Amino acid sequence: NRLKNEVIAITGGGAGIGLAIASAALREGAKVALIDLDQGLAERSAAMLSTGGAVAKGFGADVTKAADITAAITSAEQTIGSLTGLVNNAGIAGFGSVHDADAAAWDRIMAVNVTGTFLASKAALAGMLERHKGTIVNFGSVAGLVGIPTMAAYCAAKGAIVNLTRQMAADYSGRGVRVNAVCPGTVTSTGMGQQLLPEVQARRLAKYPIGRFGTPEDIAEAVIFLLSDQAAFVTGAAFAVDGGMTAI
Amino acid sequence: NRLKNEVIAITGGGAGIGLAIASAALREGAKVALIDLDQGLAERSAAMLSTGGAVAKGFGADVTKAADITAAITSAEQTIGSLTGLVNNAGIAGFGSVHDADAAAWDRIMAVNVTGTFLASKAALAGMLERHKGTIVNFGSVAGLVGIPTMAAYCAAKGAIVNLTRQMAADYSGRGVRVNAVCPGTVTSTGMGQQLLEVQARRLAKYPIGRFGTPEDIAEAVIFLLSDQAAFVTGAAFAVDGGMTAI
Amino acid sequence: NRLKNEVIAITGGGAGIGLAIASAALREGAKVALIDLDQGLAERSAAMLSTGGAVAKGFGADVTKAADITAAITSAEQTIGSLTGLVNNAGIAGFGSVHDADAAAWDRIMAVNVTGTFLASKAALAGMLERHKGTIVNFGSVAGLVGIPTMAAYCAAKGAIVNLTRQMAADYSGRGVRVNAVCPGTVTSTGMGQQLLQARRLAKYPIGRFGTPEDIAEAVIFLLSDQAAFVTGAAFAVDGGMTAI
Amino acid sequence: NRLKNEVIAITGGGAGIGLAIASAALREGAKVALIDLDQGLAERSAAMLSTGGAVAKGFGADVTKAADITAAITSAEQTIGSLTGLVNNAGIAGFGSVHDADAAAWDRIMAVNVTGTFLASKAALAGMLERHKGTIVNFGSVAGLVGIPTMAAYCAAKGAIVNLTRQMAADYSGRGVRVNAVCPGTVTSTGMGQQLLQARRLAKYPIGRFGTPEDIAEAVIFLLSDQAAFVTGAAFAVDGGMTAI
Ligand SMILES: NC(=O)c1ccc[n+]([C@@H]2O[C@H](COP(=O)([O-])OP(=O)(O)OC[C@H]3O[C@@H](n4cnc5c(N)ncnc54)[C@H](O)[C@@H]3O)[C@@H](O)[C@H]2O)c1
Ligand SMILES: NC(=O)c1ccc[n+]([C@@H]2O[C@H](COP(=O)([O-])OP(=O)(O)OC[C@H]3O[C@@H](n4cnc5c(N)ncnc54)[C@H](O)[C@@H]3O)[C@@H](O)[C@H]2O)c1
Ligand SMILES: NC(=O)c1ccc[n+]([C@@H]2O[C@H](COP(=O)([O-])OP(=O)(O)OC[C@H]3O[C@@H](n4cnc5c(N)ncnc54)[C@H](O)[C@@H]3O)[C@@H](O)[C@H]2O)c1
Ligand SMILES: NC(=O)c1ccc[n+]([C@@H]2O[C@H](COP(=O)([O-])OP(=O)(O)OC[C@H]3O[C@@H](n4cnc5c(N)ncnc54)[C@H](O)[C@@H]3O)[C@@H](O)[C@H]2O)c1
């Protein structure tokens, strides 16, 4: 019951890590809104999760479109109650180095990750600040803390999210809204994990002291801790959940 | 039941944050060994905690004395079972800058913090490695991540613990032992917090959240890091600091 | 003579820190290209600097416009020689928190800082990689390492630059191109310094003063120099102790 | 002449990186004192360096012995003038994980690195603070910023130095003494480099090579110089990109 009486909106909640966050949040007693670019996916996943009295509802929105994400959060609150938590999990990745990256792809990666975090937070903050209560979990990555070959826009975007999190915590922690970033290591099994996939495999695994990559469930547990009132003194943190990657 | 079937030794467990960690760990179903320089206090605190079927036992040891901390860990395991977790909470603080610090005072702060973490971990690691299962939580501080005026030895000590944590995670994460460091902000109410007490408003201003931490705040982070829900968390310097290191 | 036979392009070179970098680089024997949104300013500043045989030339370009910045870099190389160094100094700042920021202003701040760094680097990298020799200095800030109240877009932008720098170093260090970021503390006297204008502010700086454009320029000149041959991927704090406390 | 009228004491100055620092500092016009555990080595190295008008003097001291390091600094100042800079370069390394490290070896690694930095700085700070002028460069490592397998005591010691540097900068930057740490990557060619001696190790370095003593020396000379007047509290990675990935 660690999230009893919490109401959590999760962007990109239809699949992957976002969906695993939803499952764990429901386990802990929260009501959840899955907000995803793919409306059908958000609704199918919310149906799948709403067993045994658990309450999950789905909403379609592109986090890069201010009016759409704002409308989704408004609909979510009308449906499941005023938000107490927001997880800015929506993100995309792609390849391209500074010398050869496509400028349009660059912009889209920055938009979904950085602009989406900004716009979804902006929508949620109106209510959270009014109520002097909220918790926002942003999505960094090991790729936001160190450099990853051939991923210039993505490392820029996740780097932006890491420090934006610090900035938001500076503004809002004293006003009742905690803001933290989870920084996951590689999670292979999601759509993104598959997108980014022998000797080269072994070298990649060798960057992880724990000797395995992460699961969506591994990351979801850290997010559930940060959302909970047991983390009342945690704000502004870039919490590495990465099997040791950034420790070496 | 987040720590069901866990057996957790907590150095400095007799009081303050260590005691709060013990309370939360028992809440989550763990068996706890309080290991404290003050043997009587460890025992009395363990007795106090042991209600409602909760199992806490107290042991005396100075973490800077290898034979003594080794004996205490062995005795704990005889009493409550093989360790699954170790919290290196024992620490001392003090004042003194590089230009005026006394060498003996410097050495003692380094000893309890860094050498204690080393020796207590060394003792626990034999069993944890043998069983390919363990979780160690070390105690950094905001004072291990940034510089604090007039606390040279203490900032060096906590700085050491922060990077030693990364080093330990590098060695052991693949062998079944996670090692992490909680880095608390100021916690006023403990013996250490009291010891270190417009100057007030200035200190508070460094904390975006607008208050200092409680032992309970810190205990919750430690309980998370101890739990199997934190299975992919290792090598982390986890700031639990009201936003201090974010600005 | 620390930058003898070096050819350095400096975005935002017409004024402020960029101009101070130009002055110091010329002192050390470099030829410099001042690339500024304000073309007249770039030209006037370059002429002012071109004394005692020093070679400084001005170019007009908005770093957020790929064609324009690419053209300026191409012309710089035609004018003063193939680049050996690029300083992505161009940046803008503004105020606004997540809950109330102008989304258009947010985009412009991200564009000049992050996209400008990307596009200018992209143009320079063709030649630098072809020659297996280059040094790129990006502009972070203390605002890219910690959070600053009421500056969401700018902290996001400088945060991006800090980690983009690491990413660029990962790609290119082994190919002969070092990439580093200078992270300055507050520098009062520039246009940006004045725009953003406080014993409380000063209290954030252990050294007990804010920085000068010259302070920052010296760090950039070191990073540009071959004396810094093993320095790459670094986020170098030049900040009077700000991020140390 | 970047260090004209500077007077720099270098612990561990008789060989390796310390000696390279001495050479570069003399190049830039400083007077130097080499203070080394090996007195004869300090003397021989100082004599070797004292050509063409360069002034280098050697002294014997174990930095872990307060009386010895204090005497050496005093003797240095009698010979070459009041110190303006101190480089806490003396250090030792060794292997051992938490589970198997010998406690005596642990203490010795912690002592030379951390306690030596403390004691040497303490001796130098009396004069520097009295004059409201100094610059201190401590020696971290990539091993002070991240974990290195099988080097528990050394990683703890270098970690201590990195944050002690921040703490010292907090105390003294406003009192006229800058304090910074260089954090070098692997440097193969020194006594320590040889002691610790694969392609797997090299793969940790984006730049595709290990460092030289000269690479590290240049960063130290920059930090010592007044061109770095606003640089304090910094943990400056000079590491071929190691900590960037
Ligand atoms: N998979 C990894 O290895 C990994 C590692 C570190 C961090 N991350 C980060 O974790 C988060 C989740 O990653 P994942 O692996 O679960 O991703 P995923 O691609 O498996 O799932 C992402 C979900 O977000 C949605 N989405 C994409 N763009 C959107 C938009 N503009 N608006 C609303 N929704 C949108 C997708 O439709 C999708 O359902 C991301 O921010 C990602 O960058 C992933
Ligand atoms: N109180 C704070 O503000 C604060 C902030 C950040 C980090 N910390 C750290 O948290 C930890 C706990 O702090 P606290 O405020 O609870 O401390 P505390 O002084 O209130 O209590 C510490 C306990 O450790 C025991 N202890 C001391 N030396 C010991 C030794 N050599 N061997 C065994 N036990 C010993 C004491 O007897 C005591 O019971 C420490 O590592 C401390 O450095 C404290
Ligand atoms: N002044 C400070 O306190 C401070 C502190 C840390 C970092 N910085 C950073 O240092 C850099 C320089 O700052 P400054 O104080 O000298 O700035 P400034 O505003 O004084 O000067 C900036 C120059 O860049 C030019 N410029 C602006 N937009 C451009 C564009 N789209 N394309 C090309 N040129 C453009 C301007 O015309 C101007 O000449 C910036 O990246 C800034 O973010 C400044
Ligand atoms: N060589 C590397 O790969 C590397 C990398 C990063 C950092 N470092 C650090 O750089 C510094 C220099 O390393 P190096 O490779 O030149 O070492 P080195 O072993 O080659 O030389 C060190 C010198 O310090 C002296 N010394 C040792 N103990 C002393 C003591 N107790 N008191 C006074 N002098 C003492 C030695 O006599 C020796 O002349 C050290 O702090 C080291 O930890 C080295």
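For chain C, we keep the numbers from Swiss-Prot: what you see runs 3-199, 208-255, in order.
Every residue gets a Cβ built from N, Cα and C, even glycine.
Lifted from Swiss-Prot, the feature list:
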type	residues	note
BINDING	C:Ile19, C:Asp38, C:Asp64, C:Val65, C:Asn91, C:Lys160, C:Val189, C:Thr190, C:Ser191, C:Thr192, C:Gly193	NAD(+) binding site
MUTAGEN	C:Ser143 to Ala	Retains very weak activity
BINDING	C:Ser143, C:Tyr156, C:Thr188, C:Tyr215	(S)-2-hydroxypropyl-coenzyme M binding site
MUTAGEN	C:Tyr156 to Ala	Retains some activity but with more than 2200-fold decrease in catalytic efficiency
MUTAGEN	C:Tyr156 to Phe	Loss of activity
ACT_SITE	C:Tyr156	active site, proton acceptor
MUTAGEN	C:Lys160 to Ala	Loss of activity
MUTAGEN	C:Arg211 to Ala	Severely impaired in the oxidation of S-HPC or reduction of 2-KPC but largely unaffected in the oxidation and reduction of aliphatic alcohols and ketones
MUTAGEN	C:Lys214 to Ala	Severely impaired in the oxidation of S-HPC or reduction of 2-KPC but largely unaffected in the oxidation and reduction of aliphatic alcohols and ketones
Between C:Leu199 and C:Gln208 the deposited chain skips 8 residues, and the Cα-to-Cα distance in Å rounds to 9
When the Cα-Cα distance from C:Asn91 (NAD(+) binding site) is computed for each of the recorded positions C:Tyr156, C:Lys160, C:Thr188, C:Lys214, C:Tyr215, which gives the smallest value? C:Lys160
As a whole number of Å, the Cα atom of C:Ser143 (mutagenesis position) is distant from the Cα atom of C:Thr188 ((S)-2-hydroxypropyl-coenzyme M binding site) by 8
Among C:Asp64, C:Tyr156, C:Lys160, C:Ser191, C:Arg211, C:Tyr215, the recorded positions in the record, which have a C-beta under 6 A from ligand 3? C:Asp64
How long is the line from the C-alpha of C:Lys214 (mutagenesis position) to the C-alpha of C:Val189 (NAD(+) binding site), rounded to the nearest angstrom? 13
Tally every other Cβ atom lying within 10 Å of the Cβ atom of C:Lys214 (mutagenesis position). 19
Top Cα neighbour of C:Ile19 (NAD(+) binding site) in the set of recorded positions C:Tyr156, C:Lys160, C:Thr188, C:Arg211: C:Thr188
Members of the recorded positions set C:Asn91, C:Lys160, C:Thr188, C:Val189, C:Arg211, C:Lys214 whose C-beta sits under 8 angstroms from chain A: C:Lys160
One of the recorded positions C:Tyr156, C:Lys160, C:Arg211, C:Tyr215 has its Cα closest to the Cα of C:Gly193 (NAD(+) binding site), namely C:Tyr156
Could you check which of the recorded positions C:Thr188, C:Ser191, C:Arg211, C:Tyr215 is the closest Cα neighbour of C:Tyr156 (mutagenesis position)? C:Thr188
How big is the Cα-to-Cα gap, in Å, between C:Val189 (NAD(+) binding site) and C:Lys160 (mutagenesis position)? 16
Between C:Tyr215 ((S)-2-hydroxypropyl-coenzyme M binding site) and C:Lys160 (mutagenesis position), how far is it from one CA atom to the other, in Å? 19
C:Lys160, C:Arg211 as mutagenesis positions, winner by CB count within 10 A: C:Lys160
Packing count at C:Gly193 (NAD(+) binding site) (other Cβ atoms within 10 Å of its Cβ): 13
C:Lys160 (mutagenesis position) and C:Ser191 (NAD(+) binding site), Cα-Cα, nearest whole angstrom: 20
What is the one among the binding-site residues C:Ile19, C:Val189 whose Cβ has the most other Cβ atoms less than or equal to 10 Å away? C:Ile19
Check the DSSP secondary structure of C:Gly193 (NAD(+) binding site), expressed as helix, strand or coil. helix
Could you state the CA-to-CA distance between C:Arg211 (mutagenesis position) and C:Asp64 (NAD(+) binding site) to the nearest Å? 32
Widest Cα span across the (S)-2-hydroxypropyl-coenzyme M binders C:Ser143, C:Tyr156, C:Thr188, C:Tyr215, in Å? 20
